[PDB]
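Contents: one structure, followed by commentary.
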Amino acid sequence: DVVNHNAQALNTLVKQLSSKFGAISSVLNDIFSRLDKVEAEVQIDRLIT
Amino acid sequence: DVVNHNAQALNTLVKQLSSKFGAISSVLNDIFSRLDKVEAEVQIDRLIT
Amino acid sequence: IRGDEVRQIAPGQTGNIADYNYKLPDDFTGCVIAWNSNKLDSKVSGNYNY
């Protein structure tokens, strides 16, 4: 379990890079290119949070 | 370290008042004087959170 | 500005006015005012001063 609690807790974290968190996309460059700067700085703020 | 850990935790808690958290300013009176209520409430919500 | 391009005076926009003529900074903090000037600029022959 000392192995199994450490391999799992990373795999939960790394897969959290695939989440949107209410934004339109999980990819930074799609938000940077498909939106205005004042709205990209809100959606990317949501992703950062 | 018991002296140090309770001194680094407080000072950091001071320095995180300089963070904007995606708002237009880290000073609340500037937000309340430069914007009207409906616009400034989002910025104050971000700072409070 | 010709009225069909009055929306082009905005930060973060692309157009013939917005690129070849002038650009507003993305961090611009100010105001934009527009007004009709048909009685002062529009001529029957055509105003070539602009």
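Chain C is numbered as in Swiss-Prot, which gives 402-451 for the residues shown.
Backbone N, Cα and C atoms are what each Cβ position is placed from, and that goes for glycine too.
In Swiss-Prot, a published natural variant is listed as C:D405 to N, annotated In strain: Omicron/BA.2, Omicron/BA.2.12.1, Omicron/BA.2.75, Omicron/BA.4, Omicron/BA.5, Omicron/BQ.1.1, Omicron/XBB.1.5, Omicron/EG.5.1; complete loss of interaction with host integrins. Among the natural variants in Swiss-Prot, C:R408 to S has the note: In strain: Omicron/BA.2, Omicron/BA.2.12.1, Omicron/BA.2.75, Omicron/BA.4, Omicron/BA.5, Omicron/BQ.1.1, Omicron/XBB.1.5, Omicron/EG.5.1. The residue drawn here is the original one. One natural variant catalogued in Swiss-Prot, C:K444 to T, is accompanied by this note: In strain: Omicron/BQ.1.1. Quoted from Swiss-Prot, the note attached to the natural variant C:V445 to P states: In strain: Omicron/XBB.1.5, Omicron/EG.5.1.
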(request) State the Cα to Cα distance, in Å, between C:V445 (variant position) and C:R408 (variant position), rounded to an integer. (result) 26
(request) Compute the C-alpha separation of C:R408 (variant position) from C:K444 (variant position), stating it in Å without decimals. (result) 24
(request) Rounded to the nearest Å, what's the C-alpha distance separating C:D405 (variant position) and C:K444 (variant position)? Just drop the number here, would you? (result) 18
(request) Pick the one among the variant positions C:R408, C:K444 whose Cβ has the fewest other Cβ atoms within 10 Å in this structure. (result) C:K444
(message) Can you tell me how many other Cβ atoms are located within 10 Å of the Cβ belonging to C:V445 (variant position)?
(response) 4
(request) Would you count the other CB atoms within 10 A of the CB of C:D405 (variant position), including those on all shown protein chains? (result) 7
